[PDB]
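Engineer: Structure incoming, see below.
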Amino acid sequence: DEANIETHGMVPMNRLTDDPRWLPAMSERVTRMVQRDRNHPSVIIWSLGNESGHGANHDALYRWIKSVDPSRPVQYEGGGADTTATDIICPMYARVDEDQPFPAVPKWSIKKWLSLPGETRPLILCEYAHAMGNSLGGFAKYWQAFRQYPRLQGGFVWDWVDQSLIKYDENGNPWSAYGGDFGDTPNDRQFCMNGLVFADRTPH
Amino acid sequence: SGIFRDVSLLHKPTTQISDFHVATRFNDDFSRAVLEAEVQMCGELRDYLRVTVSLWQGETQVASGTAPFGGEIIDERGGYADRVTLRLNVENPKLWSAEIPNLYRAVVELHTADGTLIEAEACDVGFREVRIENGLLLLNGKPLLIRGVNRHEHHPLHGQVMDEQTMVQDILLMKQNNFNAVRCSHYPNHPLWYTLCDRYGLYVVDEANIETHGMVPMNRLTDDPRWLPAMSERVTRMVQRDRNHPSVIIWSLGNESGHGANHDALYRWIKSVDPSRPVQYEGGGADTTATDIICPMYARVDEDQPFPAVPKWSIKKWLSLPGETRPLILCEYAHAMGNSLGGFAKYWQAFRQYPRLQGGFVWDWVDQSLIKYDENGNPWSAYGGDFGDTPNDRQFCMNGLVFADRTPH
Ligand code: NA
Ligand code: NA
Ligand code: NA
Ligand code: NA
């Protein structure tokens, strides 16, 4: 269960989440979610949101949840996937064997990440195996590693269904549309279609 | 068998230096060190006796301390009237490593207040700190990458007798071939080897002479209290002899002797006595309570070998097993028997990629072949069974990176 907080277009990403003036607004996004959903057995883990860097607001909220509901781990991937605001190493698109050593927020190979000095948490990818189009190449490599390494406990494929929308041609027939097809600009074209199934649920 | 190492006579005074230990501790950035030397005497105590410990950098004395005998109070019955500890401050010390084997000379003088020397003892001192922190083996605060090899004391003509020439040849070839460490497989070596490793610069794993591989199960003796005494001497006497060598960075409890409670007791004895070096031991699964470093033999890079009780996990996976945090350095890997070393690059790639994979010791340096002569007087390389020995394990003794005569494979 994840809080409705994403500030991906900010520069740097944590501009708002490190800002106390934004603490109240963020706080309601997390607290009201917990108050509403805390009795559902299916929710096993709380998430602080997505792609909003790592800011002090996050640390505050992570502690708030730990305090009010000790029954579920709290995870958050911003700021490098392994910050003080996450009980689980939960990267997005980290590779099996290959490191992607970006400055500040590297994406280590998952096998290596578990054993960096001092690291002891479990690792479950919050997003992996980007299913956009003709994709999922190398999926088996992830599964082989999840099964061999105890602390590699899986992940969440990105993602279930294509975000295509139906439009009608001059003759009224339907067709699958994406970014920019409504006159929207700027837009990100087909990047909105990354699922394992088409928008009508037919499988890819 | 036989008298295979030197025999000497040593004449000491009745009032003498009977032991001395040199320790070097540092500040946070190694810019300052304290050299502490505990000195013990045998003989008649006299108020006029003194001990001076002097530290030299080449022909320059850099520090010194002098004191009468008489240790600090240690318990309800007092202190050691027959010991003294000297503490020397050393600024900006030149640090020892296998890359730059900087050494100083410590001279320990037993003398009188008024200047007469009774006797002196001495050692080369390498200022270096060995510690494990956060899961990494650090030397002077930096994590090591062990390019090691296991080396037995073997000569095709002389058997197990070692000589300076051969030892020097081996160190030169090792260094020339980018090795930076050696494991004394599997017993303390001839004394001179330590002095050469200190001076030429190689990291050394000093191993006690205990191997009980042939017992069933392997720890039958090492788990038995009745053998604790014999075992203990093998470890304690090694430490007593080699503790002041800077090249020695890690102590090992022996080899292929399973994991017995005797190991645990001895591990703790070393940790108490010499907190300056980690203790390792591979027996019983390579990651027991008797080892500070996970130190498997022949574990593979990516492939698991899930043997009951004593599995050999892929080294990458071993590191991250639930609750594991230790560094991993293979005590033996890359079995160099005949046409071998296939897959060697796979190891290196892993070691470079994973901080906690800090290298290993190849098995092994030199082929244990022996020279024989045919009807004509022409020599040839012999192996097990070639001396009428049986049962025997044939060519199992030739696993080196070099032939017995030091020619490379
Ligand atoms: Na797993
Ligand atoms: Na997308
Ligand atoms: Na490494
Ligand atoms: Na052998």
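All residue numbers given for chain B refer to Swiss-Prot; the residues shown span 207-615 in order.
In case you wondered, yes, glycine gets a Cβ from its N, Cα and C as well.
Okay, these came from Swiss-Prot:
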ACT_SITE  B:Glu462  active site, proton donor
ACT_SITE  B:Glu538  active site, nucleophile
BINDING   B:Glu417, B:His419, B:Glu462  Mg(2+) 1 binding site
BINDING   B:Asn598  Mg(2+) 2 binding site
MUTAGEN   B:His358 to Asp, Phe, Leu or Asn  Less stable to heat than wild-type. Causes significant destabilizations of the first transition state
MUTAGEN   B:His392 to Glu, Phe or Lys  Essentially inactive unless very rapid purification. Causes very large destabilizations of the transition state
MUTAGEN   B:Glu462 to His  Slowly inactivates galactosidase activity by reducing the binding of magnesium. It increases binding specificity
MUTAGEN   B:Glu538 to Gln  10000-fold decrease in the beta-galactosidase activity
MUTAGEN   B:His541 to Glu, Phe or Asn  Poorly reactive with galactosyl substrates. Less stable to heat than wild-type
MUTAGEN   B:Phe602 to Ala  Decreases the stability of the loop 794-804
Engineer: Taking only the Cα atoms, work out how far B:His419 (Mg(2+) 1 binding site) lies from B:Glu538 (mutagenesis position), in Å, as a whole number.
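Structural biologist: If we compare the Cα positions of B:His419 (Mg(2+) 1 binding site) and B:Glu538 (mutagenesis position), the gap is 15 Å.
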Engineer: Of B:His358, B:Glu417, B:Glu462, B:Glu538, B:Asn598, B:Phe602, listed as recorded positions, which ones have a Cβ less than 6 Å away from ligand 4?
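Structural biologist: The recorded positions passing the 6 Å Cβ test are B:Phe602.
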Engineer: Which site among B:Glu417, B:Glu462, B:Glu538 has the most other CB atoms no more than 10 Å from its CB, taking these as recorded positions?
Structural biologist: B:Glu538
Engineer: Apart from B:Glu417, B:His419, B:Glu462, which residues in this chain have a Cβ no more than 8 Å from the mean position of the Cβ atoms of those residues at the Mg(2+) 1 site?
Structural biologist: B:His392, B:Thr418, B:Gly420, B:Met424, B:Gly460, B:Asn461, B:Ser463
Engineer: Measuring Cα to Cα, how far is B:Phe602 (mutagenesis position) from B:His541 (mutagenesis position) in Å?
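Structural biologist: With the alpha carbons as reference points, the distance is 11 Å.
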Engineer: List the residues of the same chain that sit at least 6 positions away from B:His392 (mutagenesis position) in sequence and have their Cβ under 8 Å from its Cβ, in sequence order, or write 'none'.
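Structural biologist: Counting only residues 6 or more apart in sequence, the Cβ neighbours of B:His392 (mutagenesis position) under 8 Å are B:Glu413, B:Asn415, B:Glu417, B:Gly460, B:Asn461, B:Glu462.
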Engineer: About how far apart, in whole Å, are the alpha carbons (Cα) of B:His541 (mutagenesis position) and the residue listed as 'Mg(2+) 2 binding site'?
Structural biologist: 20
Engineer: Counting Cβ neighbours within 10 Å across all chains shown, tell me which of the mutagenesis positions B:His358, B:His541, B:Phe602 comes out on top.
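Structural biologist: Counting Cβ neighbours within 10 Å, the top one is B:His358.
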Engineer: Round to the nearest Å and give the CA-to-CA distance linking B:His358 (mutagenesis position) with B:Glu538 (mutagenesis position).
Structural biologist: 13
Engineer: Mind giving me a neighbour count for the residue listed as 'Mg(2+) 2 binding site'? Other Cβ atoms within 10 Å of its Cβ, every protein chain shown.
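Structural biologist: There are 14 such Cβ atoms around the residue listed as 'Mg(2+) 2 binding site'.
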Engineer: Could you tally the C-beta atoms, other than its own, that fall within 10 angstroms of the C-beta of B:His419 (Mg(2+) 1 binding site)?
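Structural biologist: Its Cβ shell of radius 10 Å holds 11 other Cβ atoms.
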Engineer: Any idea what the Cα distance is from B:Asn598 (Mg(2+) 2 binding site) over to B:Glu538 (mutagenesis position), rounded to a whole Å?
Structural biologist: 23
